[PDB]
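Undergrad: Mind having a look at this structure? Questions to follow.
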Amino acid sequence: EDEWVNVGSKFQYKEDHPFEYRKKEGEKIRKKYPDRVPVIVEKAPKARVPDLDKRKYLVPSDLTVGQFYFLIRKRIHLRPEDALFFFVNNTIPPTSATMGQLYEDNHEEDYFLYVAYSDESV
């Protein structure tokens, strides 16, 4: 109302595409797909992990953060031994939480959820 404004670290999608442009496609999606969530997934700067082929994702609102984590690992083509960690607003999100709950708490003003991944906790 009285609702917190979420500011995150520097994402590349947040360098390529002015806020007025990022915003626009944001409200366009949530009206076209109310049951799903727009998520931007990028590699952390110093992280030693393979870069993601595609970084724009439409995720079901009732899918857990943990399930999306295993989904990304399969896309990064990590093996069963590799370490990977999500950072949403520079904090590691709970696995039990749903992507809908995570979006509602950590979406920026452009109606985009930003998830960063690394092999360490920075």
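Along the chain as shown, the residues are counted starting at 1.
Determined via X-ray crystallography, 2.9 Å.
Placement of Cβ uses the backbone N, Cα and C atoms for every residue, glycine included.
For the mutagenesis experiment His17 to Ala (Swiss-Prot position 9), the note given by Swiss-Prot reads: Abolished interaction with ATG4B. Experimental mutagenesis is annotated in Swiss-Prot for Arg36 to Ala (Swiss-Prot position 28), with the remark: Does not affect interaction with ATG4B. Per Swiss-Prot, mutagenesis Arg55 to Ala (Swiss-Prot position 47) is noted as: Abolished interaction with ATG4B. Swiss-Prot documents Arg75 to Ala (Swiss-Prot position 67) as a published mutagenesis change and attaches the note Abolished interaction with ATG4B.
Are these features on the surface or tucked inside, and what touches them?
TA: Its Cβ placed at the centre, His17 (mutagenesis position) has 14 other Cβ atoms within 10 Å.
DSSP assigns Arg36 (mutagenesis position) to a strand. Cβ environment of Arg36 (mutagenesis position): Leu58, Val59, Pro60, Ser61 lie under 8 Å away, each six or more residues apart in the same chain.
The number of other CB atoms found within 10 A of the CB of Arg55 (mutagenesis position), across every protein chain shown, is 15.
The Cβ neighbour count for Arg75 (mutagenesis position), using a 10 Å radius over every protein chain in view, is 14.
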Undergrad: State the Cα to Cα distance, in Å, between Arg75 (mutagenesis position) and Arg55 (mutagenesis position), rounded to an integer.
TA: 11
Undergrad: Could you measure between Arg55 (mutagenesis position) and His17 (mutagenesis position) for me? Cα positions, answer in whole angstrom.
TA: 14
